[PDB]
Amino acid sequence: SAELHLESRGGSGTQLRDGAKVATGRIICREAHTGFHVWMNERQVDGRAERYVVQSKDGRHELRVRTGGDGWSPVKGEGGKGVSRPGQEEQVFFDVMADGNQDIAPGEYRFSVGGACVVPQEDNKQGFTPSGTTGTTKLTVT
Amino acid sequence: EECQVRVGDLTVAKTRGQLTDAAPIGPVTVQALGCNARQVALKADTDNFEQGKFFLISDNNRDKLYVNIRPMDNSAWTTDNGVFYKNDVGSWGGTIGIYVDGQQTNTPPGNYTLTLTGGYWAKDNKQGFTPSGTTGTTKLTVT
């Protein structure tokens with residue numbers, strides 16, 4: 001159920017340019033779907049689903065991340081917004097490209113990106129999963 | 001983290017003849033990076049550092065003047081004429097001035113140069129230094 005696993009391409013960095021990735025996890029789905037429900041849980045700007053400027057663990061440094069996708073679809077999210085990309089696959093990866101562009105001050109950026117894709121109690125049946133898993137990715141500078 | 005203390009060469013123009021009692025005459029640009037939990041420490045090289053004293057050597061080697069460094073007006077630092085470090089760990093990067101150790105009369109000099117090493121310090125009086133940065137070269141002009 002759910003089965004969400006995250007992975008980082010390094011862990012930090014101090015000089016993060018635009019288009020630089022930070023985390024790269026993978027999401028899974030069960031049956032036919034059209035949206036891989038994934039979220040970040042940080043500080044989204046209202047209905048911004050596919051891109052949102054996240055914040056650090058301590059709240060003093062902002063880090064914009066282009067996770068969304070290119071091709072994702074804003075169809076609700078759990079926890080902190082999120083988006084769903086074509087969920088026809090059983091397991092896809094989603095990398096969060098950070099649009100920092102400049103240098104980031106030393107700190108820790110923790111993200112709770114995770115997803116389940118599966119639909120809770122709605123018109124689809126499948127395996128009832130009303131709970132989507134969350135993830136944990138830290139970006140400690142070091 | 002790391003601790004990478006950056007420093008750059010500088011040249012001041014004030015003669016010893018002025019400095020009567022601990023006065024700042026040379027703000028050395030020191031910028032620490034990543035030292036959020038490390039005590040940034042600067043220490044003159046063995047050629048200018050003798051027994052725990054910092055002194056400027058002449059360009060042609062003639063006279064020496066014992067001087068101590070100070071953060072001017074940046075944060076609280078642990079003073080010492082042989083070892084300079086900050087007791088409070090955290091980010092820092094501000095110009096450290098150069099004071100004088102009980103003057104020295106000042107015999108007609110021309111130029112003075114002093115090499116200051118950078119890094120961090122641990123404990124106290126045990127010479128717990130570590131090269132973590134860059135060695136700067138401070139030049140003092142005298143008359």
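Every residue number used here counts from 1 along the chain in the order it is shown.
Recorded method for this deposit: solution NMR.
Every residue, even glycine, has its Cβ placed from backbone N, Cα and C.
What Swiss-Prot records for this protein:
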type: VARIANT; residues: B:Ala22 to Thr (Swiss-Prot position 59); note: In strain: AL847
type: VARIANT; residues: B:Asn36 to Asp (Swiss-Prot position 73); note: In strain: AL845 and AL847; chloramphenicol-sensitive
**Request:** Between the Cα atoms of B:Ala22 (variant position) and B:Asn36 (variant position), find the distance and write it as a whole number of Å.
**Result:** 29
**Request:** May I ask you to report the DSSP-based helix, strand or coil state of B:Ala22 (variant position)?
**Result:** coil
